[PDB]
Amino acid sequence: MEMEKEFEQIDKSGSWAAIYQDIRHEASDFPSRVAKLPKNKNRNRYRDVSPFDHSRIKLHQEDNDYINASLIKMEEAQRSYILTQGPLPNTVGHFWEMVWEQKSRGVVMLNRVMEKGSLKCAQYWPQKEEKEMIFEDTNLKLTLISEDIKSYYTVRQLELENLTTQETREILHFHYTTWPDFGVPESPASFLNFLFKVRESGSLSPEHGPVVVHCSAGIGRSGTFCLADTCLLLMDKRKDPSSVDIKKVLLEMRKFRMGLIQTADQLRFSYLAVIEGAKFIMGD
Ligand SMILES: Cc1c(C(=O)O)oc2ccccc12
Ligand SMILES: Cc1c(C(=O)O)oc2ccccc12
């Protein structure tokens, strides 16, 4: 496997930091003027993480259409993803407005609500069946239907009701609960098992709106998830699977959201995940 030989060449040479800085240097720079308007300051978790204007998701409202969220559209793979920050106390209603308006079937969460002793996102879904949540600013109701807790992830069934029309939809919440507070997982086995559970649900399929994927900033862990999924899909579709270039796929994804893959360790982990996942793509 050429990809694995390259991995072995970068590992033996210890050049992960050098490869990663080359990506940072060649990455796209597009305007984010709407993100930086004074009216939007309390809609951004991090001053240095903003959606580009050309790819941002617009809310269907005349007052203020802004959310920190990007559409990643992968033309050859025929997959789309929405990558967004962890919701803030004043954007939980906007978050669920976006899921409703974009016709999404799945939400993929890659962080815990508290990590490193600090809050990384709002508690934006209900924890008990009999205590539903109402978002008065966007006119939505959200109810917990069922919860399935596993060793490495939790899957939840949620009911989202548009209180304006009384239409309801089932949303699937896929919560990866074991990413370590520091660094990356030692093995990609649990992360690949999780990716395959999201796929098997239909949440990534073209009959639905794009999956919504978040972590705290929506660029690091979130970037790893979409990069691994698109690379493995391209390996399945191409006559020459050996031709899939993870660095070129990452730079294509960075045309749509800044900063995807935050560290050289996240870049090495993405290679390991694709290399191990291919071995099943090889029919094994
Ligand atoms: C990358 C790759 C190679 C190779 O590098 O030779 O062979 C494959 C078979 C299936 C899926 C991916 C691959
Ligand atoms: C998803 C769901 C709902 C709902 O969305 O209200 O009600 C159920 C009953 C059994 C199994 C699944 C469901």
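Just so it is clear, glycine is given a Cβ too, placed from its N, Cα and C backbone atoms.
Long-range Cβ proximity for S50 (mutagenesis position), meaning a same-chain Cβ under 8 A and a gap of 6 or more residues, is found for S32, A35, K36, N44, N68, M258. The annotation that Swiss-Prot gives for the mutagenesis experiment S50 to A or D reads: No phosphorylation.
Sequence-distant neighbours of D181 (mutagenesis position) (same chain, 6+ apart, CB under 8 A from its CB) are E115, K116. Among the mutagenesis entries in Swiss-Prot is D181 to A, noted as: Substrate-trapping mutant.
Per Swiss-Prot, substrate binding site is recorded for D181, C215, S216, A217, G218, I219, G220, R221, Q262. In the three-state DSSP assignment, the secondary structure recorded for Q262 (substrate binding site) is coil.
Non-local contacts of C215 (mutagenesis position) by the CB criterion (under 8 A, 6+ apart in sequence, same chain) comprise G86, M109, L110, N111, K120, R221, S222. Mapped onto three states, the DSSP output places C215 (mutagenesis position) in coil. One mutagenesis experiment named in Swiss-Prot is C215 to S, and its note says Catalytically inactive mutant; abolishes sulfhydration.
What Swiss-Prot lists as active site, phosphocysteine intermediate is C215.
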